[PDB]
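Q: Quick one: the structure is below, questions incoming.
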Amino acid sequence: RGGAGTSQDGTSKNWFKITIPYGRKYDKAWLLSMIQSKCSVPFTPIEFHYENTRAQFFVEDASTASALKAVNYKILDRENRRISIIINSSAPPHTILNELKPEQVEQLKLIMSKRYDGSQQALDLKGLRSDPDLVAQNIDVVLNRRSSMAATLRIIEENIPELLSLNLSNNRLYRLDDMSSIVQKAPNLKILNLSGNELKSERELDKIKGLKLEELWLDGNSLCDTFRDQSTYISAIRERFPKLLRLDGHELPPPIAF
């Protein structure tokens, strides 16, 4: 137990995910003995595997792993290069672990590239669940599934920071705290279109609030009914966003400021 390794967590159940960048390009057998080699201890791969061109396994001992991030630029293959070792601190070899793979980031990324445009700062993400290129490719960027949206809002501050018209229309997203940041990540964005998305309340826009818009949408989002007139759907919506001028494709009276 304690001191050396308590039978339970919070204490010393310390896991590690050691990743050999490009491991595939080497023999599982050769590659590993070559580590133990340049190594200083006896390390055992806790379920090694291939994530595309990825080489990775787990390590229980905190310091075992320690002597592995020590073996970097250490091995020199036949091609005469250096095999790498991305060593990290982690969770049990199988837990809640939701996330995704980096191959897909490049998936999601390429898909977006064709769905963008640098003359209208487009970002038509009509059906990120339904778009060829990935449709029938086992994967589906489920934006409402938190991280996906995260990793989606990721590519933007990275590639397209200036974007002006993002469009989630129809991606059945509901609670907005996921993308509750694009205000920072995607600064200008003078337009949006959270239409179709099963948004039940106006309590969402409270999350985009700071986003300085001028054009939005929202039909088919439960919240519609949660309203009577138009005078306030124009006052609730416009509340969260004053500079608002257009809306759901119609004539929004010249916003009269006091």
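The residue numbers of chain A are those assigned by Swiss-Prot, with the residues present covering 105-362 sequentially.
So this one's X-ray crystallography, 3.8 Å, going by the header.
Using N, Cα and C of the backbone, Cβ positions are placed for all residues, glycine too.
Not my notes, these are from Swiss-Prot:
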MUTAGEN   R105 to A  Greatly reduces RNA binding and no effect on interaction with ALYREF/THOC4; when associated with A-71, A-78, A-81, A-82, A-89, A-91, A-97, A-98 and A-100
DOMAIN    119-198  domain 'RRM'
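Have a look at these and tell me how they're positioned relative to everything else.
A: The Cβ of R105 (mutagenesis position) has 9 other Cβ atoms within 10 Å, all protein chains considered.
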Q: Let's see if you can do this one: DSSP helix, strand and coil counts over the domain 'RRM' (119-198), in that order.
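A: Helix, strand and coil residues of the domain 'RRM' (119-198) number 19 helix, 24 strand, 37 coil.
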